[PDB]
Amino acid sequence: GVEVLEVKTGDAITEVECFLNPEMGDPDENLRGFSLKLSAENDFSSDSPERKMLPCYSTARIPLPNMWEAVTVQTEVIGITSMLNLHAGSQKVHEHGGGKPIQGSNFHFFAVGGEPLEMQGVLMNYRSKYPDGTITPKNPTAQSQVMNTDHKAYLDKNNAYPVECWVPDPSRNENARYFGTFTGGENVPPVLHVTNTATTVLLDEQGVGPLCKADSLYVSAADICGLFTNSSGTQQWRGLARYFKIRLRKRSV
Amino acid sequence: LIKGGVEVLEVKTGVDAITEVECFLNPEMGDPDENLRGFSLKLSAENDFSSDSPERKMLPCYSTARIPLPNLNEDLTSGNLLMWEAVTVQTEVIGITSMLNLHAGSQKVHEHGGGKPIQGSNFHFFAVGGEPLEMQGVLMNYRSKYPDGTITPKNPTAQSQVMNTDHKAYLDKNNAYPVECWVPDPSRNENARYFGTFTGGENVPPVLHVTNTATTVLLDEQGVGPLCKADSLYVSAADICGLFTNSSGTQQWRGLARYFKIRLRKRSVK
Amino acid sequence: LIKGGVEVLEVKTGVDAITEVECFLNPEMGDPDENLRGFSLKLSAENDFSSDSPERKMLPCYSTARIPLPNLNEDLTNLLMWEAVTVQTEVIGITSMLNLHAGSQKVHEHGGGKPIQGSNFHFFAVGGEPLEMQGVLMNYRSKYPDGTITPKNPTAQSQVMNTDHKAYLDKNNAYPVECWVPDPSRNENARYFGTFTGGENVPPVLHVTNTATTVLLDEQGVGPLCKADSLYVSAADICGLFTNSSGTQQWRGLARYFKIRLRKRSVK
Amino acid sequence: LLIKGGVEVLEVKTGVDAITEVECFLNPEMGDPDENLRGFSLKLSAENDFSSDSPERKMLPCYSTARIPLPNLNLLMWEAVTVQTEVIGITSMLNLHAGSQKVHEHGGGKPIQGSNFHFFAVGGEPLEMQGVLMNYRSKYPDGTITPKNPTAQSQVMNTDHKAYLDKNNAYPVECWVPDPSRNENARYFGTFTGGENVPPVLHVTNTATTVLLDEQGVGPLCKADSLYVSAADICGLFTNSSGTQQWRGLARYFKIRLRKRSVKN
Amino acid sequence: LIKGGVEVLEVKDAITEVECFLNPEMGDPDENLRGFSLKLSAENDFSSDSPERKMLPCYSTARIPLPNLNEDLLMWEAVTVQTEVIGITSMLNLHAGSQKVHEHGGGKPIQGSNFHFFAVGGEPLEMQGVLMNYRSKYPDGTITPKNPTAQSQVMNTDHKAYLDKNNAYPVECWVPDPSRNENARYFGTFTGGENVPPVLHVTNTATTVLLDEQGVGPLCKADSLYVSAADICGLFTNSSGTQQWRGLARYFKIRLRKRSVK
């Protein structure tokens, strides 16, 4: 919300990094990174999901040295090879076979901003009764199933904003860059790439990156990798942490 | 250099020569009742081609909106006319994560499993133009009897199942032009840019990307964007995301809104 | 610099040195009756290779059209030919496959109809002369029906490459797609593009946009040169199989639009 | 200073007759189990124990190769600069009436689908291959050339298994790959896609050229005025009405442009 | 300009090339089944998950000695790599051992979850541990996250390791650490699912440049280059229905140049 002047040159650069843990629901102390098992077939009139079943967006505020302009990010999902454990817990694919890989709907999303991520609410079912401890669209209507401009939120709390209720708001986020891919379907294969050679440039069309208000950088993520199928046939979301390395420079304003 | 039936001259320059407009365009999937905004009526199947009378609320339609822009041409005898020229669009489908609700209404994938994701045939389409989108009609079945309140190819013939050049329409009404009957007309739309992808099949995964970093340039090969006739910008969309499968096995289309942010500049015309 | 049996000289410039033509080319899927334009006859299956006699209406064919261009060389006192420089093309009516209420087998009890899916072939060509084809057969012993033009005097080698099987795409609804491909050993005066995707459950994936242009110039900057002021467009757009409530399957095809920009080229 | 094909590379020669083009096709070598089934393999056996795996020759697709003689020529050598290549006859797979198992009652025949391999090379000498086996104990049939004295290490990398692709219809595709530790005087390209239900995806166009020049601008140099083309185009499996499966292959077209290159003797 | 704990000066007989074929480490359950794992167990409770060593694919690594430079400072700088997976066509053997797809049909292709990964560095690859199940009891001869907690199922920064031993670091326990590896370049793709088709490309025309944004490649400490790989191609399904991982070797050709350092 400021007039942007010249990049400062000469201690004018800094780098910050974070590993941001996923918030899949964490149904007990041993099942960190998983959701509660999924319910199915609730009538739209009686759809009361349990909090531990709902993955939420992750976010962290990173303090910076006492404006900082975010210029690049390196990011990837951490622990993708853990899905090669087919011996623990997963339903056998057939008699004498190995366990079923994690697969199905997934969502991979990150943002880097100079302020909290701005979100827009959209619901599958406006009549869903969301559980205490979630932050979901207030006073939803049938219009909330399409676009209801009342549903604006800041991603200002961890393990609170359910991924199923909120998307990054393309009508705001003037001071953030976000990227997400949703792939839906029962049998969707997880496809995840890692490399330390790929950098995303955060500069806009005028060469200006996110400007860090109150010397704070905000990282946001959601990395729902797919569904884990237990021997019983029950399914749980599995998520993984996301790494960020952000390069910043001093910008005169 | 002729476009939008005017002679195109130079881009106008100076501080106030740019404007930006935005809108969220709601999907028109059929909206069978107040609870199922964003969905179609459940899908029928196996109608003989000779007795195919789909209900209106089962038929997704193209969405469109006319966005009024400032008049630029007060000075009638200056000799200089200006029109708004659309230069870029940022667009994405809104609410894609809503499909991660597998607890409400969807058939379980197997005993003790979660609900079935939305999947299957999908169509993602948008246009930005200086006039209504120009459409060409093509039917699966020329003998389909389309319901009151839809606008569909008039007096279709067997040729309407392939290319019948009689079926020209303007996308000039919301919740009227069924997506299954109409496509953007590549023989027209000289003053609009359109983009669509159809992916057909029972098990097709929805794949949707969001980012505020991606801009589509709307300039043609001569560097001219859509020119806004009557100081109007037209946005058009269809975002059928796939089929929702209820516990009963019934299927309904699910659609989502589309966001547009369009940057325009002043263009001199004769 | 030789192309289209002429020595290629300079590109001409000026307002009259460019022209544009357009065509919607209808598909030729077999058209088994007057109501099923754009479909084939239902598919037979399991014919022994020794007794494989497909019906004509079951066989999609390549489409082609000859487009007259503005007449050149109407003075006897320097030769010009039209040179095709760009094409815009797309398949027309792709959203018609969102009709899941008419005719198609339900996906499951209480469900909607089965989408068109399965093997597909999307192909076009732009040339200064008819498309040159090479014959290749699944089964050299296939007995093709009257009204089709198929490889003559085939042998087992016709299942791989038999150089006898050369044809021009010189007749509509005649050259079955399953028998012929564009000939990579010829077509020195045409540009062709095709993608075959085979399989029972292949999803049709089709894109439309008026922003995409294909350049038709070769490595020497020469486009197809239009013999006798004629441009040839060719297509095949088999979108997949339509499955009827009975389980019978029929090909579905769609028309292809072409918009071709040409310029005048001096030749000797 | 610039060394390739065991010669010092000097300047490209230009002018009248300093360029030539060769165009050819390679027929596929899928096994050809009888006179009528050119382009197919014998039906596939299944479930042989690794200790008793003796595939029949007609069941094994092999690499195709040919030596193309060039116009006879400080020495001059032909330098391969570009190749245009594509698979010939891809639309033949739209015949779903002949021989293939119906997909369901009253349905059409099952498309060819499943594991496929599409490969070509252009070189100034035979393609250099490295052997790798699924099962080192496989007993390969007379008329095939397969890794000699294989060991369990032959299932991963056994550096003993070096061969030249020096005979057509002899080197089974399942036994051999292009050797990335050699082929300094060839360019090769291949894609393997494995799986029962893999869709064949094949593109044809006469507008796509592959440049064969390396990072120093030198193409394959044709030793003894010979150009070597190699291919394998296993398109997938054909499923007969009985459920038996056979590989189907198609020919590959090549158009190669060459120029004269000066080299030191 | 600091990398590999040296000040990087100018690029400088100044070039060398090394190559390696790095064998896969899939578990090798007997003398005949080199390149395969032991058959996969399934449905172990998270509280009683004790995988056998021969069932666990591990990362491969090799230290490649380079010409000695400072005998009387220069370091080798890795500039490019050519790499590919070796023996991909071996999966066209559908006659040996694999379950028939249906009566009278050929054998089932190798398919399912796969992981293709390589790295080139001037020092061992730096790894971060992440577990499906922190309570997994890993077998003797494996090196797995020490003192695991439920946080080990997400990100536990305690789990740092060097890829400093072959056939030891299970692929399922470790990933390249994006918070380290300042002196290496790594690339990997995981594709998960029962029916995933293996898709593998070979060509001698593809080179990966290993220079960073400042034009500096990995700098080879102690005149050593480290190559690392994992190439789990998918699952082989036996006639009985049992499944085994199949892996293949990876080839590397690396071009290096001399770099002045202080």
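By Swiss-Prot numbering, chain D shows 27-99, 107-298, in order.
Cβ atoms are placed via backbone N, Cα and C, with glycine included.
According to its DSSP assignment, D:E158 (variant position) is coil. Annotation of the natural variant D:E158 to D in Swiss-Prot: In strain: MM.
Over all protein chains present, the Cβ of D:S171 (variant position) has 24 other Cβ atoms lying within 10 Å. According to its DSSP assignment, D:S171 (variant position) is coil. Looking at Swiss-Prot, the entry for natural variant D:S171 to T says: In strain: MM.
Natural sequence variation is annotated in Swiss-Prot for D:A219 to T, with the remark: In strain: MM. DSSP gives D:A219 (variant position) a strand state. Taking a C-beta cut-off of under 8 Å and a sequence gap of six or more, D:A219 (variant position) has these contacts in its own chain: D:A154, D:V155, D:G156, D:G157, D:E158, D:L160, D:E161, D:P253, D:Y261.
Chain break remark: 7 residues absent between D:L99 and D:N107, end-to-end distance 12 Å (Cα atoms, rounded to whole Å). Other C-beta atoms found within 10 angstroms of the C-beta of D:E158 (variant position) number 23, with every protein chain shown included.
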